[PDB]
2 protein chains.
Amino acid sequence: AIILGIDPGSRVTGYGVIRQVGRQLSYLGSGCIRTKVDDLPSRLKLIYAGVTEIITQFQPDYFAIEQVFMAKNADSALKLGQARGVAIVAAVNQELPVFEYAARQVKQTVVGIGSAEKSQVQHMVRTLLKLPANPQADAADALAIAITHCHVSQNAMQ
Amino acid sequence: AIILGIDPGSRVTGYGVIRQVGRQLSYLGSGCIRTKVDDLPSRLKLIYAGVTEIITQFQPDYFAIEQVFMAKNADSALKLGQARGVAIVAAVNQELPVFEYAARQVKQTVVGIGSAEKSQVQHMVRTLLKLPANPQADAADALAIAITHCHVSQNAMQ
């Protein structure tokens, strides 16, 4: 009913927390963790301290994380991997269940087209959230993987 | 006093603890945690536990991981990047100071040559830690990296 959506990376992991009262979508809070520091241990440290922070603050029922179908540069991907993994585990160690969605599935879901440009997806995220957004470091991307989970979760088995 | 070298692998992870006392090198133990399990969320967490159960059971001072740079498979990069990010955090959170060694400082430290091959390396490890011993699998890859730390710890101050 309360979903954390995390779009993690080398440099910064963004976050989107929202509730869903059956069909009444609702913005709770979003943001971007900034783990820029040179050192890995510590940058991995910050991902975790932050994520489990959000958890400990928003008290979320599910964990949404998107997946990788097109993850083309080898050494850029190792780093996504470590960022990925730490975020996942902080979630798991918090007892929250992790849900992996294909970016393919996140576009179809929000905007109705899986060939939609990122700003078309960001645009819909903020219409829907009625976000008086004057955007940033584009937290909407994490917000969007959040919406998705709902659609799917309230769509599966019948 | 106590060094732990780790070899994080999505499917398997070797460890090697050694004891450095003065200039006296001593073998405490080694093995491999078999994190073979389908659900990604659990592999990870198994890495996390396994690595932590060794940290408490053995109680290292230091943590030593070998850096990963070249690889050119980007589906596997992301597969090795998660695990290795989960193994590092496991130690961050137990209050272990973590150090990375390039695959070539390791060869230079135990084999004398840089472009050595592992048969050599692993061959020479059993010697260092005077141990003509019965390889389960072969965690010899973690003992070498832990051995490196003991060397590149014993090097410039004065």
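Just so it is clear, chain A uses Swiss-Prot numbers, and the residues here are 2-159, in order.
The deposited model was determined using X-ray crystallography, 2.5 Å.
Placed from the backbone N, Cα and C atoms, the Cβ positions cover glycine too.
Taken from Swiss-Prot as is:
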- A:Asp8: active site (ACT_SITE)
- A:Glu67: active site (ACT_SITE)
- A:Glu67: Mg(2+) 2 binding site (BINDING)
- A:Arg105 to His: Loss of DNA repair activity (MUTAGEN)
- A:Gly115 to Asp: Inhibits endonuclease activity, loss of some RuvA-RuvC-DNA complexes (MUTAGEN)
- A:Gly115 to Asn: Inhibits endonuclease activity, forms RuvA-RuvC-DNA complex (MUTAGEN)
- A:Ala117 to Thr: Inhibits endonuclease activity, forms RuvA-RuvC-DNA complex (MUTAGEN)
- A:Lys119 to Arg: Loss of DNA repair activity (MUTAGEN)
- A:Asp139: active site (ACT_SITE)
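In three-state terms derived from DSSP, A:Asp8 (active site) belongs to an extended strand segment. All chains included, 14 other C-beta atoms sit within 10 angstroms of the C-beta of A:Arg105 (mutagenesis position).
Closest by Cα distance to A:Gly115 (mutagenesis position), from the active-site residues A:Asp8, A:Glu67, A:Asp139, is A:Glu67. When the recorded positions A:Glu67, A:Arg105, A:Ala117, A:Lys119 are screened for a Cα within 10 A of the Cα of A:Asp8 (active site), the ones that qualify are A:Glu67. For the recorded site, A:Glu67 (active site), the DSSP three-state label reads strand. DSSP classifies A:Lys119 (mutagenesis position) as helix under the three-state reduction.
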